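Accompanying notes for the structure given below.
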Amino acid sequence: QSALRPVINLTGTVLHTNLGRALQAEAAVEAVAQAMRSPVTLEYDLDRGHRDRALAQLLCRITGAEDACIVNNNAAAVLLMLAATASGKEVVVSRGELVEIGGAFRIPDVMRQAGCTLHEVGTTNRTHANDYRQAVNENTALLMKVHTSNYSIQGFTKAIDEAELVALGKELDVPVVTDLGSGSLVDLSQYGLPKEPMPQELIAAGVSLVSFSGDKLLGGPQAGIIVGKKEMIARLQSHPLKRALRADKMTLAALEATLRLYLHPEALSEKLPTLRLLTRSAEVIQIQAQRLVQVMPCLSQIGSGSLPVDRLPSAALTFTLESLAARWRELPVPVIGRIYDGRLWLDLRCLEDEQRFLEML
Amino acid sequence: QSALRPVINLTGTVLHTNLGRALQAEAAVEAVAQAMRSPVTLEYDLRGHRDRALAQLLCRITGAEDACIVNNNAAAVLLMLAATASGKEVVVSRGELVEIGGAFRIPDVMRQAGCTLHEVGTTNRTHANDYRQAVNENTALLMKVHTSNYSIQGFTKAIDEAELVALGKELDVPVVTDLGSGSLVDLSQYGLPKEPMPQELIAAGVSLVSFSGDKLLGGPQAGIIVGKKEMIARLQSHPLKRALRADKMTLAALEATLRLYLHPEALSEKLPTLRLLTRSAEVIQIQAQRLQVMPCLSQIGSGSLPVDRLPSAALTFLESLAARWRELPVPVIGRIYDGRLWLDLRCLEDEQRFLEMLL
């Protein structure tokens, strides 16, 4: 058996960064299979033709931006954005937005790689608009707002919103870019989940470029999507780095099929596996746990793109340890649970097929 | 009536930074009055230094070799940086560059103190290798700042003081700490959130620890630096110290407050800050009923996380009412929330005056 084997994610973290993040929809799977099995017009426009013009039009329809650019991932998106829009110049970032994701991604390190100069303003908790204003000079190329997707600072805090920073950049003739990261395309508060900033809101507020992932709250493939001004995007596409960061035909097919799900929001909670697992009701989980060793309430973390706070009720079955987990990790379809509160918990929020799962245990 | 008139703090914030922060004990008041009325041996050893006996008291309580006392903890940090790291780099985590109140800001304080701020790691996740890579021949300190007014939650990582002390010992670089809150007792014993103590930092091997005296300590506005005798002697000999030296009222209040910590069992009663913090919710409910009344939540105040953590009971009654109350000789300050005016009764100790004044 290969190491890329299926695994039943019962840890309660739906968007596990180490387990492939978001599961893709059946439409995305079918589009990917069709693109793999048969030749597709990747860079051959029937009407030469660019690689992601259809994707750019779809993203213009959804978010409302002028143009779009697709790269390997959001780390590549930030790298390309900084290298093509702020190379050799300063970038002003709040001292409380210098984010680290996972461990391999660090904003100061990305600025070092991209050839920019990181200008840090304000403090970790309190950043004021005057801190941004005092740092803008002739060498400043961007005002960068990074969305702290994996952490939140609580207490005595102050952050300048994107509208204020866009107004300040318009006054000082400095573009404002955003590393949104999570890239939730719908209002999560409608589904009872915590609200996250949307690319539509940032695009409407006047942000020149907004970069977000595709495997996070978007529910698609690993991709880095940069949407915004036509001039800025055209700068990105013409950069020498883009050839290294361009997106595969499987990635483009999955991304387009996923984005077409957002054109019919009524079925979005059903067609999108990420949303279906996130908005799964707790009563159904309780019933499934009882049907399938004690069942008690647990809390499930959303995963990547959202704050690691659990914030989601669920029901889990517990085994009342280390050797049991080791034995479970050796199955043809490994079952990963969590050693929480001295017990082995199997959160049943992400268990979609009970018939298959019950065979291994 | 002056602008420093008494005010009945019913906002639920016990340690209101804009309202004098911590209230002082009766022993502190008596010692202050005694030093106020009569001459005291401020610099006359029965010459001796200004704060030798108070440094002895701090050594007894915390366990440090020596101690220095300045105007406030902002002055403590400024003097520490200007006397131990002037002209040299200081390594501070990128997630500890803190702003307190609005006038105190770590990068600006380091700029004023003549040091070079070296920022390591990221805002949420700082590793020990980030500290290690920044240490060079120009590095003078590894500074750990306690984020007293905020907490970063989520995917985070902070290097504790023990690891940093070990790293500095390996690299021959001293480690200092801007503790700030300066809680001298384990608050978890009273059901309150635990906060780092100067005793723990001094035991762990931190060269210098600076904390306030009006925060969780419950004394006067003072900046107390405790640590190694050599670095303290560097602080006391700095030109800045003369500008930052502490008043005789400050020293009297600080000693009378610190002497309460030598009698821990009565500390929950003789310390007004602790007495208001450990006040039971049932008594507040009874007092509110005697004086609508519904549950509310109260903040600890300065030095702790600004979160409505402590259960309490509030009396509710809008903006014109607050404006009329602010005209009173003994003003009553409440909070406007949910279209209602709330008075938290956790911090109310004299119900007779408040009842007479409201009626």
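Going by Swiss-Prot, the residues shown for chain A are 77-123, 127-371, 385-412, 421-461, listed in order.
Structure determined by electron microscopy, 2.7 Å.
Just so you know, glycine gets a Cβ as well, placed from its N, Cα and C.
Feature list (source: Swiss-Prot):
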- A:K224 to N: Still binds PLP (MUTAGEN)
- A:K295 to N: Loss of activity and PLP binding (MUTAGEN)
- A:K328 to N: Loss of PLP binding (MUTAGEN)
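Swiss-Prot feature annotations superimposed on the structure.
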| residue | record | Cβ contacts under 8 Å, 6 or more apart |
| --- | --- | --- |
| A:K224 | mutagenesis position | A:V172, A:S173, A:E176, A:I239, A:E241, A:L244, A:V255, A:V256, A:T257, A:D258, A:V286 |
| A:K295 | mutagenesis position | A:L91, A:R97, A:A98, A:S228, A:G260, A:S261, A:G262, A:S263, A:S396, A:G397 |
| A:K328 | mutagenesis position | A:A111, A:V116, A:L118 |
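Classification of A:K328 (mutagenesis position) by DSSP places it within a helix.
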